[PDB]
Amino acid sequence: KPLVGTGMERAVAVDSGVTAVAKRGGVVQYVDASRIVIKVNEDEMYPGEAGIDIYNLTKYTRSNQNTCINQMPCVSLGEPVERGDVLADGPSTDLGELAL
Amino acid sequence: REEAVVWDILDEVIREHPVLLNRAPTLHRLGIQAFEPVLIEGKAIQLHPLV
Amino acid sequence: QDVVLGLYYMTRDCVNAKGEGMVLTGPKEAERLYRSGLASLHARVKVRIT
Amino acid sequence: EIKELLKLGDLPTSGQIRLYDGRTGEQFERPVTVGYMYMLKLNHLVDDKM
Amino acid sequence: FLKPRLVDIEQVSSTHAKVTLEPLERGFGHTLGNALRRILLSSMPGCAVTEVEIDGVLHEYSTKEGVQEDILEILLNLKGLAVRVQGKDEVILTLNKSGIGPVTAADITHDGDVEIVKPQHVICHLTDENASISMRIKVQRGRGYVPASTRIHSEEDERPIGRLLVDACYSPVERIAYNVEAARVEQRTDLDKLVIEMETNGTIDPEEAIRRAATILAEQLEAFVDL
Amino acid sequence: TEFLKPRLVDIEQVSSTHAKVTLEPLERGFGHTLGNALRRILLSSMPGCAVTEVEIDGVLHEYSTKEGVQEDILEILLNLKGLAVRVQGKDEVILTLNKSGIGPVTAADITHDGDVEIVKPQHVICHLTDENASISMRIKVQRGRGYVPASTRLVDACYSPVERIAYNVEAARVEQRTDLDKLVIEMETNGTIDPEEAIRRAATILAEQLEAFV
Amino acid sequence: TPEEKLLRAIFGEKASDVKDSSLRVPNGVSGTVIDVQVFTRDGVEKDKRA
């Protein structure tokens, strides 16, 4: 993570798709290095089908430049997450900010 | 195989045997200069600062 | 660049420094003064040279 | 703002400290600026280029 | 030519301590303190985990189903496990655990010579009720930094495709600072003290450390004392 | 946890005063840890016989000219700092330089003593100009361990035998290791100790301080 | 050739009708194989590994 920064590092991390962003807020039901499953809050949830958002994380894989692009879960089991919160970091991102 | 004995033979073939070093925009004749090679671990060429 | 900044800092003199005024037989004991911590690197000093 | 954050740091305003050569264990004349600079590793890495 | 000897060795935390050397002549506090930091920070015996063989894991780049730690990351956590042995130069520690919650360093198999100085040290978490991790942690002992890279030259069929090597980070010493304060013995001209304040992972006792450090000093000087 | 001892030690004598010892294969960073730790004890703390207090016959203060000698009194002192001697059973001996007549007054013109061994009899103390030119001084030599400047003291105490010590750590290749260090120790002395003896006794004293943690 | 042919008679080796095209790891680069994919022409029988 950069110790000295500007404050854009969050925007660069999130707006680029390298990271995994919460679709809807709720509580984390399951956290694995593989996936992240969120129990949606009822205020944000549609009436039919109910739901939970199942986020499948990217694992070790080739980038165009032959670097490694791999995602990590940044939240822990059973923690409240709000819509538009960083769920998992991408390559060269820390707790949702941009660390190059 | 990079057998251990070969490194010492390489010091032999190197000892008195200059190598040419060259940089990118060769301008005057000094763009190529000969050096005596010294064996170095690592993938980098080391260049005398004065040159 | 680095090398000339060294020699510049080497042969230079401030107004008052450790060993100011003393005299030494030759460059040898001048270095012996400096490395040992007695005399400052730049101080006005008379030394015998050949 | 920076010097004041260094006050809260317990560290000098100068941004410079005393440093010792790890070889002689002796001091360095003058302060050297030490701090934390963010550094990137570009991918020109030598074992691609060689 | 009065020679020094030690004095109060003050343990402060399980981490660091301040040893002191009382009868030091002029300038010898620096001449030693610096000479001692050198052998202290560098050449000291230490034991760090090297080979880690995990359950169903083929390589360090996978994900174990049921743990939020990537295998590569669990290996890095093992490199920071501080341990100590006595009569073995390598002992293989067996870690087994299951159930939702952290797998700490206290969940390993105790051995006669195994002492885990940080039992709370987090090896990895466990995200599912039934998810179980078995691992063979092969800890050996050595000096310095032996990277995982130079380890795969001897090889000679380390076929165990499951056996992961990590980099040997072996060493107790972290940060050494030496400070020489003037020590007044009841009658003497001027003498100095030596405060060697060190910081450690707990796998070496301060006096022992400061001894084997100082041992090598004279042992290297041996040839030096002639030609 | 087996460690590494040196080998080969070609000692290239330069003249008889100084020399370059060479020490091949040491482990990492030990070229400095040894080379620096010996440089320290060589330049500072050493057994030595230098010149300290000098009482000059005619003129009592340094701010004068002795009639009949072209060396300023200040300059005569620098020559004294450079007289190399050794005693045997005496911890201070006060000698006697006497001379007259046109010519150089060297260090062989002194009064020989049982324990005085003057390592440079050709060493020029000062010259003697026209006439007869009276010159005699009782030069008080004491013994000690290091370089004690005239300020803290009236000449500078030169007691170290060594004049200049420098060590260079160069890269040593062991048959199958990456990088090891070499130790090139180039030393210089006033002739009252040979480099080989000195470098032995320097490090001897080093380990003697270690005598409690061996 | 004649001398290669004598060589085969002494050491009694049957020289294959096949040339070695195998993909081997680029020189100097060393790593762990984390995956293998096998694409086969539609209509050729899939091999064991595939």
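Numbering of chain E is taken from Swiss-Prot, so the residues present carry the numbers 8-234, in order.
In case you wondered, yes, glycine gets a Cβ from its N, Cα and C as well.
One entry in Swiss-Prot concerns the mutagenesis experiment E:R45 to C. Its note says: In rpoA112; temperature-sensitive, blocks RNA polymerase assembly. Swiss-Prot lists E:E165 to K among its mutagenesis entries, and the accompanying note reads: 5-fold decrease in CRP-class II promoter-dependent transcription. One entry in Swiss-Prot concerns the mutagenesis experiment E:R191 to C. Its note says: In rpoA101; temperature-sensitive.
Within the set of mutagenesis positions (E:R45, E:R191), the lowest number of other Cβ atoms found within 10 Å of a Cβ is recorded at E:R191.
For E:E165 (mutagenesis position), the same-chain residues lying six or more positions away in sequence with a CB closer than 8 A to its CB are E:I159.
The distance from the Cα of E:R191 (mutagenesis position) to the Cα of E:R45 (mutagenesis position) comes to 27 Å.
Secondary structure from DSSP puts E:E165 (mutagenesis position) in coil.
The subset of mutagenesis positions E:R45, E:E165, E:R191 lying near chain F, with Cβ atoms under 8 Å apart, consists of E:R45.
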